Amino acid sequence: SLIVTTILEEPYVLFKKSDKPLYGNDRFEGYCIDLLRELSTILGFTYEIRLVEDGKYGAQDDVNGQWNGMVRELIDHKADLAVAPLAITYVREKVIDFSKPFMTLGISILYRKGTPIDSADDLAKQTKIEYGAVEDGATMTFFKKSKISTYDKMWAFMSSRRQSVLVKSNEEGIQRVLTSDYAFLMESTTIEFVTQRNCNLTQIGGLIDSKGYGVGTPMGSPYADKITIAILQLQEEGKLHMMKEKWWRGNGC
Amino acid sequence: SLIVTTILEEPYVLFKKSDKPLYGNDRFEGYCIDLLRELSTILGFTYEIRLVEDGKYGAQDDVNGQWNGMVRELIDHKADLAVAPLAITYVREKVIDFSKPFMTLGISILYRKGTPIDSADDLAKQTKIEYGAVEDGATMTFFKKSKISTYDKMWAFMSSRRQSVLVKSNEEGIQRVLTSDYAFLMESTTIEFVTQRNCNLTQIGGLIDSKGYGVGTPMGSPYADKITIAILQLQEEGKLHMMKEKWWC
Ligand SMILES: C=C(C)[C@H]1CN[C@H](C(=O)O)[C@H]1CC(=O)O
Ligand SMILES: C=C(C)[C@H]1CN[C@H](C(=O)O)[C@H]1CC(=O)O
Ligand SMILES: [Cl-]
Ligand code: NA
Ligand code: NA
């Protein structure tokens with residue numbers, strides 16, 4: 001039996017709606033839960049899903065270098081797999097292993113329709129429209145590390161305003177877009193889910209970078225390569241595409 | 001130095017043009033050549049580029065189970081890395097290792113603009129317009145194995161006409177599109193290169209699947225993970241994007 005760490009994030013992992021309390025694995029559904037189920041069938045393991053205690057994905061404390069979130073659970077061998085929209089990044093790959101990607105995406109901008117804002121550069125060169133990202137996530141880290149003029153400028157803006165423009169979650173960022181003059185730097189996969197459900201919102205510009213989500217494992221785990229092969233099987237038979245359609249597809253904007 | 005196996009395929013790998021003779025690695029240019037140079041810089045290795053003798057990527061013969069191409073070079077430890085638009089696939093991952101993807105893509109359709117054909121389904125339902133793929137590549141293999149009705153039908157059509165509709169190169173497929181009534185099933189990255197240069201051609205429909213190109217290594221090689229890390233660094237600093245813009249109406 002494997003211990004699988006994960007985190008609530010629509011539509012990847014959600015609590016099933018129910019009149020009565022549910023228990024154990026029965027509590028959860030979503031794209032990542034379907035993925036876990038499919039992987040379990042192919043590779044023949046059982047599992048217990050556990051929400052990560054600190055509610056974090058995994059970032060390094062910039063003073064002591066210690067990790068948190070699902071990444072820390074893996075490093076500490078508290079979990080066997082992390083199954084979530086966990087971006088494969090340079091810093092994380094140095095401390096844990098990942099399967100090859102089950103989904104590909106990039107940072108982009110969530111904003112309202114009908115404005116003159118067409119790119120990151122348009123946001124960077126002003127301050128009236130505030131903008132931000134989830135604190136300490138892969139998106140924020142991209143900006144923190146970027147040497148590109150536009151993105152460095154955006155980092156200077158966000159970091160100096162971290163108290164007011166950085167958010168704790170996608171949900172908070174999305175609500176900020178809906179209720180104030182704010183543009184949210186966020187992952188394109190999640191943007192697509194949002195824009196299918198709110199016709200007044202749109203992605204602005206294209207993808208600013210490229211990354212994949214992968215299943216995390218402790219470094220050296222034999223499951224990283226096994227899951228890669230299972231993911232390739234699922235992709236090549238069209239299941240990953242069906243899985244995405246199931247959890248994303250909206251009724252039109 | 002590491003031995004790096006590769007293959008000519010525009011704009012990934014080409015012979016550099018010069019008025020004077022060129023030697024060694026200097027003979028080559030392209031996206032993958034730039035990639036290799038950058039990987040070299042980060043990881044601190046020297047290397048020798050060699051074109052794969054049999055001019056194949058890597059497929060398994062369904063009679064004797066023998067592999068060929070760059071995949072075979074890696075299996076036999078004749079090369080340390082394969083750096084090319086080499087698709088990461090289930091069957092290849094069973095026999096060699098791969099870095100994580102430096103490019104992501106999918107099978108799609110290259111055809112002419114201004115036609116009624118809007119999807120694979122539209123091709124499958126007819127026979128007047130021929131269609132095909134590079135023989136024995138990842139695209140053909142996708143169709144050969146698929147259980148999705150539309151793709152299974154397309155495979156049945158292609159296999160019954162393989163002498164006439166399967167081609168030996170992307171170049172041959174493109175020439176087929178240009179000189180006959182033919183739609184070519186090919187990788188979306190390469191389609192983008194072609195359509196930026198041939199204004200009468202276009203991608204039809206979306207991506208039929210999703211895959212990545214990765215650097216291949218013999219199975220168990222320590223370089224697969226090292227190259228993954230270097231690729232992630234290159235991506236995050238915007239270098240892969242710059243390289244794409246450089247090499248890619
Ligand atoms: C839901 C959020 C906090 C996660 C999801 N993937 C990114 C990560 O793996 O860090 C984070 C989003 C982002 O940074 O835009
Ligand atoms: C250039 C061709 C022969 C290669 C490139 N990638 C695919 C591969 O890795 O097999 C092949 C193309 C294709 O199958 O459409
Ligand atoms: Cl349970
Ligand atoms: Na790792
Ligand atoms: Na492998």
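Easy rule for this one: first residue shown is 1, then count along the chain.
This deposition comes from X-ray crystallography, 1.6 Å.
Quick reminder: no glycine exception, Cβ is built from N, Cα and C everywhere.
Copied over from Swiss-Prot, here are the features:
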BINDING   A:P85, A:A87, A:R92, A:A138, A:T139, A:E187  L-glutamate binding site
MUTAGEN   A:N200 to Q (Swiss-Prot position 751)  Loss of glycosylation
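This view paints the features noted in Swiss-Prot onto the structure.
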residue	record	contacts (Cβ under 8 Å, 6+ apart)
A:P85	L-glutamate binding site	A:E9, A:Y12, A:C32, A:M103, A:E187, A:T189, A:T190, A:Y213
A:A87	L-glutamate binding site	A:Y57, A:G137, A:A138, A:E187, A:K211, A:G212, A:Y213
A:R92	L-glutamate binding site	A:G58, A:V71, A:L86, A:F98, A:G216
A:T139	L-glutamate binding site	A:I107, A:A133, A:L185, A:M186, A:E187
A:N200	mutagenesis position	A:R112, A:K113
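With a cut-off of under 6 Å between the Cβ and any atom of ligand 1, the recorded positions A:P85, A:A87, A:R92, A:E187, A:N200 reduce to A:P85, A:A87, A:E187. The L-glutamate site is defined by A:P85, A:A87, A:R92, A:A138, A:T139, A:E187, and by the 8 Å test on Cβ atoms against their centroid, the other residues of the chain that qualify are A:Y57, A:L86, A:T89, A:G137, A:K211, A:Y213.
A:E187 (L-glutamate binding site) falls within a strand segment according to DSSP. Considering only the residues assigned to L-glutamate binding, A:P85, A:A87, A:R92, A:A138, A:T139, A:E187, the longest pairwise Cα distance works out to 17 Å.
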